[PDB]
Structure formats: structure tokens, C-alpha cells
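Peer 1: My questions all concern the structure below.
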Amino acid sequence: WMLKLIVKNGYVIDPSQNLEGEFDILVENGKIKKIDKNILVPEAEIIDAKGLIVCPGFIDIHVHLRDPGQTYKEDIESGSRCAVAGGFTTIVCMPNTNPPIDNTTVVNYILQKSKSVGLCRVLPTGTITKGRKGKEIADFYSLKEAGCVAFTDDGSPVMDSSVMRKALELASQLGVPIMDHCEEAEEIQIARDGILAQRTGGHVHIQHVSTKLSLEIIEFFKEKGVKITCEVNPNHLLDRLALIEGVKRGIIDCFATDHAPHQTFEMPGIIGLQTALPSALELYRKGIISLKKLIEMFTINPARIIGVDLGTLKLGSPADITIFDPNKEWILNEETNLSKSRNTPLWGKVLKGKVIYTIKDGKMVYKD
Ligand SMILES: [Zn+2]
């Protein structure tokens, strides 16, 4: 027990604050006390981050932890392990559990398991409808009391478009976002949500986008000031061409893995938490985005979507810090796979860029 951590000698990047440079970080009592050149204080753990990139803990707003219900595919513990090894200090879990996250009991189980694992923050989402069934609007006042940070029906989508409408109405008084899509229909669903979003004032977040029209559609509503955001999974990216384009223009707000543990295979998609970064770094290596923007899409933008004050290194914030070497080579296989599943096309490829430390509330929760 010392209360004090110094991360010396790394390149700090904090897009939230426009901060970039060779700084040291003083961490004190869970929280960030100082950023400055050349720091030394008695009574502190030093971490030599020379050569490495130091930035806010990544946040991922789209993960399937499969818990309860399908914990052979994955569960809160192995999911949290994946997460911290991939530089994530907060993951948002989706409600297509069994039983589904539609009552406080399940919320409360998920928070409890979470505190016991100890590794990263898990924030619950609630379903939009009771039992995700499609008919009745769920109890938002109480699920948000209990700790839910978004509502979604993940893998049934509200076709009944006046349900979706009530969802956005209530979402907007409670100040939480509605998430949609997963599994010309895509474009029509996105335009419906945008239209419905502007009328209601509610924030809609689009979870899958696959075509140039959809991006243009979202981009249209965004310039009209509609509160509509979207994500792309960076393991996807290797018109798939226009997705790369929309990351460029800044139309896609954040990366989110849509970590999707499967045991049989033969939409369904793929595990992702441990490979997101080397993935996203490929775009940086081919010059599609800078390092600032790539960190932006893992930190502050996702933070802003689910409205939590994370993803910064503001003096005060919780010391949620990721430290990575963008140049280190490693291979996802049995040796290094921390997921209970195995389902990603990246298995056995050489990936480039590995997280070296993950710090949450000032405690080390992962070390290489
Ligand atoms: Zn999903």
C-alpha cells in the first residue's frame, strides 16, 4: 500500500483535453493529481512508460458477455479479462442475456459479479421491451435507477415503429440513448430512427452500418442537429470502402467491437475485445486517421454517447489509464486468448500493437 503512482517517460495523448506530449502522470488516491514534465515525489510506485503511448482507458459500448445464461460462451470474468488485456477499463454489456436485462434483479446481479471480478467497469443496458419480446415498453425509470446506461433490443429490433417512438420519448426525459440494429432495410430503419429521433428529441445510436447511403443518411441528420451517433467495429475493416471513408470524415463516432462469443458458427459476428487496438492501428499505419483521432474513438466519443465522465485524463478523473506499444508483434492463439471462445478471422495472424499496462482506479489490472 502506497497511495501514489507515477507513469514516467511516455508520450501522453488525451484528445479530450487537446493534450499531446512527453509528460509524466501523477496518480493519487484512485484519481489523477498532476500531468507535467519530469515528476518525482516520495512514496510512489514508478512505471517506466518509455517508448510507449499513454492515454485514457478505452471504453467499448458494444460487448456480449453472455452472462447470465450462456456462460460456456463467455462470462463477466473472462469478458473482463479480455477487456483489460485489450486496454479497456469500461465495457458496456448488452441485454440479450437469459434472463434478459429487463428487471432490477438482473441489473443488480451484473453489477455485483462485476465488483467481485475486480478488473474493468461493467455498465448494464436494459432492453426496450419486457423480455425483448416486442410489445410492451419496459420500466426505464427503474432500470436507470439500478444503473442501466442505455436501452436496446439487440437482436429482435423494434419493427413496431411506434414502440421505437415511445422508447425515444422516455429515453429523452431520462437523458439516456436508445441503441438500435444488430441481428434497403438498413437505410429505411436508420432514416426512421433519425426522423423519430428529431421529433422526440431523444438520442438514437446506430449499432450497424454497412453502406454509403446509411452513412450519408446519418451525416444528413447530424448536420440538422439530430442526436444520432454510430459505431463501427474495427476488427471488421480487416461499401466496406465507404466505412473506411466515413471514419475519415468523422461520421462514425466511435469504435465498438460488438464482441460476440459463439461456440458453433456454421451475423453471427466475432470476438474482438483483445484485438480491437492492433485492428484500429492498421488504419493509422496506412494514414487513414491520426493517433489522436484513433484514441478519440476509443475514449471520449464513446464516453459522450453513454453520457459518462470517463475517457479523459483531466486532473480529478478516475485514473483509468491504458498504456500501449503500437509497434509490438503478437499472435492471438490458445497461448494468449483470454476469451472462452475462439471465433474471429484474426486467429493466428500477426497483429501489430499490444497493450502493455491497463490501470483502473489507479490499480494495475493488467500487465504484459
Ligand atoms: Zn450486439
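Start at 1 and count along the chain as shown; that gives each residue its number.
Per deposition record, X-ray crystallography, 2.5 Å.
Here the Cβ of each residue, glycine as well, is placed from N, Cα and C on the backbone.
Below are the features I grabbed from Swiss-Prot:
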- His62, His64, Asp154, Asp258: Zn(2+) binding site (BINDING)
- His181 to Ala (Swiss-Prot position 180): Does not affect activity (MUTAGEN)
- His208 to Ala (Swiss-Prot position 232): Does not affect activity (MUTAGEN)
- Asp258: active site (ACT_SITE)
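Locate each feature and note its surroundings.
Peer 2: In sequence order, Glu74, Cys93, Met94, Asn96, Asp258, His259, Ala260, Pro261 are the residues near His64 (Zn(2+) binding site), counting only same-chain partners six or more apart with C-beta under 8 A.
Applying an 8 A CB threshold to same-chain residues 6+ apart, the list for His208 (mutagenesis position) reads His181, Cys182, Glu183, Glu186, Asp258.
Here the Cβ of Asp258 (Zn(2+) binding site) has 24 other Cβ atoms within 10 Å, regardless of which shown protein chain they belong to.
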Peer 1: Cβ under 6 Å from an atom of ligand 1: which of these recorded positions qualify? The list is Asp154, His181, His208, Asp258.
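Peer 2: Result: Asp154, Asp258.
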Peer 1: Given the recorded positions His62, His181, which one's Cβ is surrounded by the fewest other Cβ atoms within 10 Å?
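Peer 2: Lowest Cβ count within 10 Å among the recorded positions (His62, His181) is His181.
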Peer 1: Across the 23 unmodelled residues, what Cα distance in Å links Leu238 and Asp239?
Peer 2: 14
Peer 1: Within 10 Å of the Cβ of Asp154 (Zn(2+) binding site), how many other Cβ atoms can be counted across all chains shown?
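Peer 2: I count 25 other Cβ atoms within 10 Å of it.
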Peer 1: Just checking: Cα distance in Å between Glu183 and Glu184, the two residues bordering 25 missing ones?
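Peer 2: Cα separation at the break: 15 Å.
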Peer 1: Name them in sequence order: residues not among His62, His64, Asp154, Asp258 whose Cβ is within 8 Å of the mean position of the Cβ atoms defining the Zn(2+) site.
Peer 2: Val63, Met94, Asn96, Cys182, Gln207, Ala256, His259, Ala260
Peer 1: DSSP three-state call for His208 (mutagenesis position): helix, strand or coil?
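Peer 2: The residue in question, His208 (mutagenesis position), is coil (DSSP, three-state).
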